[PDB]
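Below: the structure, in structure tokens.
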Amino acid sequence: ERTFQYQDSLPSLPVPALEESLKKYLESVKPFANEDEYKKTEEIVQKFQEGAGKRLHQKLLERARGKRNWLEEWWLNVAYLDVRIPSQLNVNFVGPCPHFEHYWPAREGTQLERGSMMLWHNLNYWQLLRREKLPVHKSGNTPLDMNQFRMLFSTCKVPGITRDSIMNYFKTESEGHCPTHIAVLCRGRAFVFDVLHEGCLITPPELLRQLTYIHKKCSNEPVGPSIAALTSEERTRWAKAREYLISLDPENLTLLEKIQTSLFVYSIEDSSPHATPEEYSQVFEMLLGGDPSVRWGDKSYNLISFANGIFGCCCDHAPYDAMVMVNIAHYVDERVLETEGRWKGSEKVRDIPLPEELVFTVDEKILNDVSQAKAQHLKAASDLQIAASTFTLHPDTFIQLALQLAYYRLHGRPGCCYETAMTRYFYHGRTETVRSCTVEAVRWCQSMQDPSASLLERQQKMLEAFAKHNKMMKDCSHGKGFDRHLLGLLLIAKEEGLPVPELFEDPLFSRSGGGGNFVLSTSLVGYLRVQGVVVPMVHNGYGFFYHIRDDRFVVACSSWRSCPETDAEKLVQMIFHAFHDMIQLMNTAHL
């Protein structure tokens, strides 16, 4: 069995029935509307269903007739590439490598040694992928889309004036040649070297010589021009800075492309985030913040190495979602476990070429832009607050409802929530929105705060909330959600120069979360001991992510300090109490 052999067999992303989508939409706005607003929205939806919507839907069906995935290109552009805000901090997702839970606890002086092994395992993953030896993901006997794995290596975003682009240089052995070098960022400088020698992958001792060489060379020398810091800027500012940089010397483009085509970028940081099984929220913070001078925000996969032997991944969210990163990070975690975090092979170090430095041609203007880039990123990142803890009826639904209750208790109102739903059953399927803030969820939350509510009432309403969320998640992952569908209708109109339908201008459309206005941006990040996180979707909102183990729940929450109303730590404390109360309710109801 080969990694991508089922791709040509995957079913097309479906287009739900208009009526069902509009029914679900109407039901979703109830928690945020009074009688009048609801009646208004209902009439707007009815007219839409009878007129413009019916026509736009037909056009969407025609698009689907010619595309195995009618949403793919649109989603990439509208959700990522066209967005102008600095993506490195506000869009990229990060994930700490869980090796400090066992063999690699935080310890000064272990950066280079552990680093050599981190690269070795990551590269072995790449070899498996290139040979298509990576196991095909399946639900039962049904294969899932594996296309996102092509975006892990040799993939990089390139800034544009109005629209960025994704360059995917990866290729399996059957398709052709694939770049074989990695890029290392250190002290505002950049180096590259081939990972192959005489046909085989170089070993940890050899990789250690490369890293040691780079580290030692830069340590007692001033920080370089830090061109990488430009990747953390507002997208248009970076696009222009990139054009200017290239105008200074054609060769500069060659240097940029070398970074772009590298299997991945490895960053050497001199900071040491507190990272223990108990407290490691700081790893998330330095991963999203850090020193821009050694981070290539546009890279799909930027492996980060801290001074205390701690590691993490920072990824561009544009080409793929977090699960690919979770998979490789877990793969590495297993390798470290099986090897006791050591290289027990030959200590020989063959005579391989030393890393080559990419020396960019720069002038006073470029250096001023670089300076500006670093400053804006550091300032913006300093406003980020991260709270991470471990707590020890589908678990995902349980957590989603607990979050609803926690927010309800902490802020006194239902929080419109976005939960990622994967649609990998379909060709190049990525995600769909699950709206956790349902009428059922709110009714249950009210009963939990209702002194006159009987144990039986609370249990009954909670179960009804579970059932609703479960059905919702199932439909969404099966392509029957409605958020992407409505987006598609909107894009059909725009692409033809037709006006925006009134349904989207309706106050309830954005109050219910539409248009990227969810106060709670959430997602399960799997069951592989790896945790991921991104900043909130809105200034006065939260980012809440988690992963599930057979004996615990691990959560990571983000919020903006400049927003006095929100507090990531308090929300996490609140959800833990929520977990407690729900557990108690279930056990008591047990009887």
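Residue numbering in chain A adheres to Swiss-Prot, whereby the residues present occupy positions 11-402, 414-612 in order.
Per the header: X-ray crystallography, 2.0 Å.
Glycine is no exception: its Cβ is also placed from the backbone N, Cα and C atoms.
For the recorded site, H327 (active site, proton acceptor), the DSSP three-state label reads coil. If you take the C-beta of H327 (active site, proton acceptor) and look for same-chain residues 6 or more apart in sequence within under 8 angstroms, you find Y90, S97, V101, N102, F103, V555. Sequence annotations record features per position, and here Swiss-Prot assigns active site, proton acceptor to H327 based on experimental evidence.
Within 10 Å of the Cβ of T452 ((R)-carnitine binding site) there are 21 other Cβ atoms, across all protein chains. Residues or ranges marked as (R)-carnitine binding site by Swiss-Prot: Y439, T441, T452.
Listed in Swiss-Prot is the mutagenesis experiment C323 to M, annotated as follows: Increases activity with octanoyl-CoA.
When secondary structure is read from DSSP and collapsed to three states, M335 (mutagenesis position) falls in the helix class. Sequence-distant contacts (6 or more apart, same chain, Cβ under 8 Å) of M335 (mutagenesis position) comprise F103, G105, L162, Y311, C323, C325, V551, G553. Annotation of the published mutagenesis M335 to A in Swiss-Prot: Strongly decreases activity with octanoyl-CoA; the original residue is retained in the structure shown.
According to Swiss-Prot, the mutagenesis experiment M335 to A carries this note: Slightly decreases activity with octanoyl-CoA.
One mutagenesis experiment named in Swiss-Prot is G553 to M, and its note says Loss of activity with octanoyl-CoA and myristoyl-CoA. Secondary structure at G553 (mutagenesis position), as computed by DSSP, is coil.
Other residues of the same chain near the (R)-carnitine site, with their Cβ within 8 Å of the Cβ centroid of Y439, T441, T452, are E440, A442, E453, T454, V455, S542, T543, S544.
If you compare every pair of Cα atoms in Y439, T441, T452, the residues listed for (R)-carnitine, the longest distance is 11 angstrom.
In the deposited coordinates, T402 and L414 are the last and first modelled residues around 11 missing ones; Cα to Cα they measure 17 Å.
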